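Comments concern the structure below.
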Amino acid sequence: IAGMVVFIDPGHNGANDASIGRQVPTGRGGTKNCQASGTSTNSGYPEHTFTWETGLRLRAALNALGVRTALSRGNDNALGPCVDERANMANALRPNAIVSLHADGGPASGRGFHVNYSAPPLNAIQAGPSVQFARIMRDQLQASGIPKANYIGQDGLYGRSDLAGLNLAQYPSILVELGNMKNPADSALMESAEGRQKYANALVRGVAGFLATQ
Ligand SMILES: [Zn+2]
Ligand SMILES: [Zn+2]
């Protein structure tokens, strides 16, 4: 899998202003907000820092495997690109795999991951390789000890039509919600360097697993 191209997207920006309410295409004919601030744990640990820090670990491990990588953003302290631009950046790289990282803000009772993929598919890639990617990633996250969400999606998977990053993708692309920041157990993982590394190692498996099918 050495030499393959992976686009990594740590969801959200390190900082925001009024410009995130700017309307950008959804990829399905409508518009949505350029960005969203994202959620956080009860103690104030932000989604945007979690995805940034976890993405860095993911990036490092893939780099060590000889995999080519690029980030949707390069910091956690300034404005980042809108959600359509992050898809366009990826498309320009014609990647073998695209992975977006997020963390949920759901009912405290719920915990665990779910993998989002574009549905119904807008192209052959979204209909095939991306679904295969989502399934492989789900199995690898599970085999690594990350529990599947029991409160959202079904069986750790979720067909979405509302995500611009997924809708606009022309290359294998999934968006992983790693867990629920509002859940005490999930947040304990997220707020820890050790937990973020576990998340990252699991992600590497899912990515490497899918890249190996190319
Ligand atoms: Zn913040
Ligand atoms: Zn998010």
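Residue numbering in chain A adheres to Swiss-Prot, whereby the residues present occupy positions 24-237 in order.
Determined by X-ray crystallography, 2.1 Å, according to the entry header.
Placed from the backbone N, Cα and C atoms, the Cβ positions cover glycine too.
Annotated domain 'MurNAc-LAA' per Swiss-Prot: 29-230, in sequence order, evidence recorded as sequence analysis.
Positions annotated as Zn(2+) binding site by Swiss-Prot, on the basis of experimental evidence: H35, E70, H125. Long-range C-beta contacts of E70 (Zn(2+) binding site), restricted to its own chain and to partners at least six residues apart, with a cutoff below 8 Å, comprise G34, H35, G61, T62, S63, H125, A126, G128, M204.
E200 (mutagenesis position) is surrounded by 24 other CB atoms, counting those within 10 A of its CB over all protein chains shown. According to Swiss-Prot, the mutagenesis experiment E200 to A or Q carries this note: Loss of catalytic activity.
DSSP assigns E200 (mutagenesis position) to a strand segment in the three-state reduction. The active site, proton donor/acceptor feature in Swiss-Prot is assigned to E200; the stated evidence is a curator's inference.
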For the binding-site residues listed here (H35, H125), tell me which residue's CB has the most neighbouring CB atoms inside 10 Å. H35
I'd like to verify something. Among the recorded positions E70, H125, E200, which ones have a C-beta closer than 6 angstroms to some atom of ligand 2? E70, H125
DSSP says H125 (Zn(2+) binding site), in three-state terms, is strand
